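Novice: Below is a structure I'd like to ask you about.
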Amino acid sequence: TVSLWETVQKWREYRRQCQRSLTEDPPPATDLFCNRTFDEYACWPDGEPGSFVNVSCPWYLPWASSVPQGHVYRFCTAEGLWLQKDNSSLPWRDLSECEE
Amino acid sequence: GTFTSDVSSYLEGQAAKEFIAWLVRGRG
Ligand SMILES: CCCCCCCCOCCOCCOCCOCCOCCOCCO
Ligand SMILES: CCCCCCCCOCCOCCOCCOCCOCCOCCO
């Protein structure tokens, strides 16, 4: 079965690829776009204001082959801030499609 | 039924799953 160390190595590469994108991807059309980020789980691109942002289930997941068309979601508000969880500075995310 | 090797594989599998859960929490 899939080991911790195999999963850590894949995560490190996912992170490396994400950091490359964060650095190299060109600026968004306006500063009202929400900002790209790596949140330790997924690599988020800039977001259009007032829209859902979707990215593929992270490929380092042990069960990635069982969620090949799954997406995780954030919502980018019209103010250029990611939608936040109540009582929290943390962003709302829906990762239900990527669960084992 | 279940064998010891099922338990040992379960435990290895859980090490990776706990790592994922830790990432989902923000790796804090
Ligand atoms: C971007 C995706 C948004 C996901 C939203 C997740 C849910 C957040 O919900 C917060 C709830 O806001 C509405 C108020 O809660 C519902 C109250 O309706 C009544 C509850 O059902 C029976 C008990 O009634 C209690 C009311 O006295
Ligand atoms: C970024 C560097 C990380 C490299 C090595 C991975 C460590 C990260 O671990 C964070 C927490 O995840 C714990 C990993 O699994 C161990 C949890 O237990 C799962 C099955 O092992 C049995 C241990 O029993 C004791 C648990 O109370």
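Since chain A takes its numbers from Swiss-Prot, the residues it shows come out as 29-128.
Quick reminder: no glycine exception, Cβ is built from N, Cα and C everywhere.
According to Swiss-Prot:
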MUTAGEN   A:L32 to A  No effect on stimulation of cAMP accumulation and on GLP-1 binding
MUTAGEN   A:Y69 to A  Abolishes stimulation of cAMP accumulation in response to GLP-1
MUTAGEN   A:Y88 to A  Abolishes stimulation of cAMP accumulation in response to GLP-1
MUTAGEN   A:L89 to A  Abolishes stimulation of cAMP accumulation in response to GLP-1
MUTAGEN   A:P90 to A  Strongly decreased stimulation of cAMP accumulation in response to GLP-1
MUTAGEN   A:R121 to A  Strongly decreased stimulation of cAMP accumulation in response to GLP-1
MUTAGEN   A:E127 to A  No effect on stimulation of cAMP accumulation in response to GLP-1
MUTAGEN   A:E128 to A  Slightly decreases stimulation of cAMP accumulation in response to GLP-1
MUTAGEN   A:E128 to Q  No effect on stimulation of cAMP accumulation in response to GLP-1
Novice: With Cβ-Cβ distance below 8 Å and at least 6 positions apart along the chain, what are the contacts of A:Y69 (mutagenesis position)? List them in sequence order.
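Specialist: Those within reach of A:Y69 (mutagenesis position), by Cβ under 8 Å and sequence separation of 6 or more, are A:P86, A:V100, A:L123.
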Novice: Under 8 Å Cβ-Cβ from A:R121 (mutagenesis position), six or more apart in the same chain: what's there?
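Specialist: The list for A:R121 (mutagenesis position) reads A:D67, A:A70, A:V100, A:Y101, A:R102, given in order along the sequence.
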Novice: DSSP on A:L32 (mutagenesis position), three-state: which is it?
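Specialist: For A:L32 (mutagenesis position) - judged by DSSP and reduced to three states - the answer is helix.
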Novice: Roughly how many Å separate the Cα of A:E127 (mutagenesis position) from that of A:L32 (mutagenesis position), to the nearest whole number?
Specialist: 17
Novice: Please report the DSSP secondary structure of A:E128 (mutagenesis position), reduced to three states.
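Specialist: In the DSSP reduction, A:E128 (mutagenesis position) maps to coil.
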Novice: If you measure from the CA of A:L32 (mutagenesis position) out to 10 Å, which mutagenesis positions from the list A:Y88, A:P90, A:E128 are inside that radius?
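Specialist: So the list is A:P90.
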Novice: Rounded to a whole number, how many Å is the Cα of A:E128 (mutagenesis position) away from the Cα of A:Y88 (mutagenesis position)?
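Specialist: One finds 13 Å between the Cα atoms of these residues.
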Novice: Let me make sure I understand the structure: which of the mutagenesis positions listed (A:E127, A:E128) has the fewest other Cβ atoms within 10 A of its Cβ?
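Specialist: With the mutagenesis positions A:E127, A:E128, fewest surrounding Cβ atoms within 10 Å: A:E128.
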